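Below: the structure, in structure tokens.
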Amino acid sequence: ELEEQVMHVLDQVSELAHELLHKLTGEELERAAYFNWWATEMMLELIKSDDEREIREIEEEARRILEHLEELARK
Amino acid sequence: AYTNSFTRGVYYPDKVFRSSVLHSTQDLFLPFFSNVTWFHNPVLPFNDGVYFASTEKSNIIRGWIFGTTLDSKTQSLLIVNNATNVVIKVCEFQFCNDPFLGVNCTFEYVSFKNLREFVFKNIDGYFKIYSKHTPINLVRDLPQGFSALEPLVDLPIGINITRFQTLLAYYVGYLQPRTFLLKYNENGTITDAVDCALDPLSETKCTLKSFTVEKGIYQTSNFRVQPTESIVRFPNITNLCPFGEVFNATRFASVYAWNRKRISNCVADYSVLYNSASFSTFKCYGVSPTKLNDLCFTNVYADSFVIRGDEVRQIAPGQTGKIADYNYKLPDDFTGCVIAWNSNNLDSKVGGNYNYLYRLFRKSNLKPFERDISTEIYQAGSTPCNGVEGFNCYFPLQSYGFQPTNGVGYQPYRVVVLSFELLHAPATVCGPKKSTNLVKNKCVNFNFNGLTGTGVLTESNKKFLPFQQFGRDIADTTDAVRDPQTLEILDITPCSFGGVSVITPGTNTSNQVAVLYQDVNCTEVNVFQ
Amino acid sequence: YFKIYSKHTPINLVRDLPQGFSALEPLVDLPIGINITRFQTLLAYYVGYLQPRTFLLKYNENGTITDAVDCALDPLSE
Ligand SMILES: *[C@@H]1O[C@H](CO)[C@@H](O)[C@H](O)[C@H]1NC(C)=O
Ligand SMILES: *[C@@H]1O[C@H](CO)[C@@H](O)[C@H](O)[C@H]1NC(C)=O
Ligand SMILES: *[C@@H]1O[C@H](CO)[C@@H](O)[C@H](O)[C@H]1NC(C)=O
Ligand SMILES: *[C@@H]1O[C@H](CO)[C@@H](O)[C@H](O)[C@H]1NC(C)=O
Ligand SMILES: *[C@@H]1O[C@H](CO)[C@@H](O)[C@H](O)[C@H]1NC(C)=O
Ligand SMILES: *[C@@H]1O[C@H](CO)[C@@H](O)[C@H](O)[C@H]1NC(C)=O
Ligand SMILES: *[C@@H]1O[C@H](CO)[C@@H](O)[C@H](O)[C@H]1NC(C)=O
Ligand SMILES: *[C@@H]1O[C@H](CO)[C@@H](O)[C@H](O)[C@H]1NC(C)=O
Ligand SMILES: *[C@@H]1O[C@H](CO)[C@@H](O)[C@H](O)[C@H]1NC(C)=O
Ligand SMILES: *[C@@H]1O[C@H](CO)[C@@H](O)[C@H](O)[C@H]1NC(C)=O
Ligand SMILES: *[C@@H]1O[C@H](CO)[C@@H](O)[C@H](O)[C@H]1NC(C)=O
């Protein structure tokens, strides 16, 4: 179930980043696009991987990114 | 136990004075010589009104209950004659399992040797009671003779009555639509009556508006043979729309490049897909899944693609998201059906199937049914990409990772959207037209490839040309049709009809009559042809 | 609906059309919904044009058309 939990967080990052593509401008827009790409890249990287430690590393970075994006969403 | 109603159950239909006149009227009456049930005490149906009569020596029958549920759930009408005045109430009464008398309300009103007759009917909310009380000398039957019942009570209640019960021998009959000829005397009373549907002689009397008929032959009504079943026939289905090339396809397109197949000029059977029960999603917009099969269209468009299970929700009117905005957009006034099923054991690969892609980045959102298969590098920043992926530059597409172990939201689904339109065109895409068998030598209704009518279908000896479907008479009416499945020619003969005349010696000679059925085979009606 | 009627008969005639009566049968009916204002023949032939006219058609015992009157041709036909 760990992989699904991580995919969930990545989905939250991508979906929020997607909405921001129609809201943000300038550098903030570029960042949302970057994070959007990253989240989907992790989805595939997670599938093609093993070792809980690598899976957890994605989970943590994805959570940090989600929190970051919320700072833009509220602006 | 049953008895003979004779000529009982006649009442004054209104409050109009008439004298020395024969008046024809249509109302609910007790048919002459009908079967009346003889009771010596269950709940009975009310139907369209009931005829009640009783024979008495010592006032055993006290009243009646009328209503529906009769169990303190709904209002009911209680009529009881206790010692002196009659008491009538309408309330939510609680009745016993076997109500009798010893020795929330909206309405209240207070008023063998003995024969008492009553008519109980409810018209437009008005409960109307007619009655008559006469002396008799009769123990085990009803008297034979004529009398009319007068109106006594009219209660403006507005209460539904379907059942009733008698409260304590008595007889119960039922009223129905009948036509009567009523004879009024000099004193304005009714002295006789004819039941116009009792027999040919009575019918003749009503037709001539007289209780006396002289010698001669008279026309009364018409005879007509009625049709039974309906024979509907259509040409063989022949072909079917290539839906098997869409749903059972070996390869599906990527969502960013969905594959549209045009279906037209064919029979579109939608019942097969509907009842396959192999789909996780089957949502129709603008049409019902069980009515779609009977609709005709100019074009059917089948858009096929593969997406993730979670993305299925985006394939609908009024949706947004990565697919709805950048890959496959539906209009808000969309007409068609969205069908999807799980393909995890087909499209998934061990290690992940990365041959499917979706659009991740786009400058703007797609229009309805628009596609974009460009691979131009997307600029995320302010710095130009010049066709080169890198910092602040992305390839517009991203791959899926479908593997057997993915959660259901991340399992692949094959989606087919059937979009419908109708233009100025004939609209050649219709579902199958079901047909029945052929019945000959009987009066039937029919529909032959759109040609409707009624009559008896028989085998013909006629010749139609290879391109002709039906024939006509000099009257321009249809007299023959071609069978759309068998290619035989049938003749159409109208179902027999004609006038009926009654032959009588006159009512001062005999009540025996003979009946003539005009221009008809006796085989269809001593019988003399 | 693009409707095509046709007839194929044997002739012995080089520089004209035969004089006699025959009727053409329906062969094809195409539910297209297409506007047609011009046409061309792909490879001698003759071209005439149709217009609203009233005809009296004579049918025989075998359901075929054996004759016809053009009601606007002249006073006798009328
Ligand atoms: C009506 O009553 C007669 C007896 O007088 C009986 O023979 C007949 O069968 C009854 N009809 C019905 C429908 O009960
Ligand atoms: C009949 O019943 C009513 C109640 O419904 C009662 O008021 C009336 O007095 C009774 N009649 C006699 C004679 O007791
Ligand atoms: C009492 O009877 C009336 C009938 O008009 C009904 O509308 C009303 O709801 C009834 N009261 C209750 C508590 O059911
Ligand atoms: C009787 O019930 C029917 C519904 O079955 C209703 O339409 C009708 O108005 C009712 N009549 C009265 C008098 O309540
Ligand atoms: C009732 O009719 C009779 C004739 O049958 C007539 O003599 C009598 O006067 C009538 N009754 C009245 C009040 O006129
Ligand atoms: C697809 O194949 C299945 C299995 O033979 C069949 O039941 C179904 O009707 C087919 N669907 C279509 C559109 O032919
Ligand atoms: C329709 O199918 C039946 C067999 O079920 C065949 O006998 C009949 O000739 C067919 N009719 C046409 C017009 O194809
Ligand atoms: C019936 O005919 C006889 C003649 O034979 C006549 O005296 C009698 O009055 C007639 N009855 C009626 C009602 O016409
Ligand atoms: C009555 O039916 C028989 C059997 O079909 C037929 O021979 C006879 O001619 C018919 N009578 C009339 C008047 O058509
Ligand atoms: C032909 O063109 C006219 C416009 O001049 C249009 O109104 C009509 O509907 C068209 N018919 C077809 C079959 O396209
Ligand atoms: C065609 O008409 C002729 C008479 O001119 C007739 O003898 C022939 O039988 C008809 N053809 C058929 C199949 O009946």
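By Swiss-Prot numbering, chain B shows 27-66, 81-143, 165-172, 186-242, 264-620, 641-644, in order.
Just so it is clear, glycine is given a Cβ too, placed from its N, Cα and C backbone atoms.
Features reported for this protein in Swiss-Prot:
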DOMAIN    B:334-527  domain 'BetaCoV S1-CTD'
MUTAGEN   B:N234 to Q  Increased resistance to neutralizing antibodies
MUTAGEN   B:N331 to Q  Reduced viral infectivity
MUTAGEN   B:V483 to A  Increased resistance to neutralizing antibodies
MUTAGEN   B:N501 to T  Reduced host ACE2-binding affinity in vitro
VARIANT   B:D138 to Y  In strain: Gamma/P.1
VARIANT   B:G142 to D  In strain: Kappa/B.1.617.1, Omicron/BA.2, Omicron/BA.2.12.1, Omicron/BA.2.75, Omicron/BA.4, Omicron/BA.5, Omicron/BQ.1.1, Omicron/XBB.1.5, Omicron/EG.5.1
VARIANT   B:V213 to E  In strain: Omicron/XBB.1.5, Omicron/EG.5.1
VARIANT   B:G339 to H  In strain: Omicron/BA.2.75, Omicron/XBB.1.5, Omicron/EG.5.1
VARIANT   B:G339 to D  In strain: Omicron/BA.1, Omicron/BA.2, Omicron/BA.2.12.1, Omicron/BA.4, Omicron/BA.5, Omicron/BQ.1.1
VARIANT   B:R346 to K  In strain: Mu/B.1.621
VARIANT   B:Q493 to R  In strain: Omicron/BA.1, Omicron/BA.2, Omicron/BA.2.12.1
VARIANT   B:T547 to K  In strain: Omicron/BA.1
VARIANT   B:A570 to D  In strain: Alpha/B.1.1.7
VARIANT   B:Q613 to H  In strain: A23.1
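On the structure: features taken from Swiss-Prot.
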{"residue": "B:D138", "record": "variant position", "Cβ contacts under 8 Å, 6 or more apart": "B:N81"}
{"residue": "B:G142", "record": "variant position", "Cβ contacts under 8 Å, 6 or more apart": "none"}
{"residue": "B:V213", "record": "variant position", "Cβ contacts under 8 Å, 6 or more apart": "B:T95, B:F186"}
{"residue": "B:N234", "record": "mutagenesis position", "Cβ contacts under 8 Å, 6 or more apart": "B:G107, B:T108, B:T114"}
{"residue": "B:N331", "record": "mutagenesis position", "Cβ contacts under 8 Å, 6 or more apart": "B:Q580"}
{"residue": "B:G339", "record": "variant position", "Cβ contacts under 8 Å, 6 or more apart": "none"}
{"residue": "B:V483", "record": "mutagenesis position", "Cβ contacts under 8 Å, 6 or more apart": "B:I472"}
{"residue": "B:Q493", "record": "variant position", "Cβ contacts under 8 Å, 6 or more apart": "B:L452, B:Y453, B:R454, B:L455"}
{"residue": "B:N501", "record": "mutagenesis position", "Cβ contacts under 8 Å, 6 or more apart": "B:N439, B:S443"}
{"residue": "B:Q613", "record": "variant position", "Cβ contacts under 8 Å, 6 or more apart": "B:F318, B:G593, B:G594, B:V595, B:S596"}
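For B:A570 (variant position) paired with B:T547 (variant position), the C-alpha to C-alpha distance reads 17 Å. Checking the recorded positions B:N234, B:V483, B:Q493, B:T547, B:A570 against chain A with a Cβ-Cβ cut-off under 8 Å leaves B:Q493. The Cβ of B:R346 (variant position) has 8 neighbouring Cβ atoms from other residues within 10 Å, across all protein chains displayed. Under the three-state DSSP scheme, B:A570 (variant position) falls in the coil class. Within 10 Å of the C-beta of B:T547 (variant position) there are 11 other C-beta atoms, taking all protein chains into account.
Here the CA atom of B:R346 (variant position) lies 47 Å from the CA atom of B:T547 (variant position).
Under the three-state DSSP scheme, B:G339 (variant position) falls in the helix class.
Note on B:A570 (variant position): other Cβ atoms within 10 Å of its Cβ, all shown chains, come to 7. Among the recorded positions B:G142, B:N234, B:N331, B:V483, B:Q493, B:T547, the ones whose Cβ sits under 6 Å from an atom of ligand 7 are, in sequence order, B:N331.
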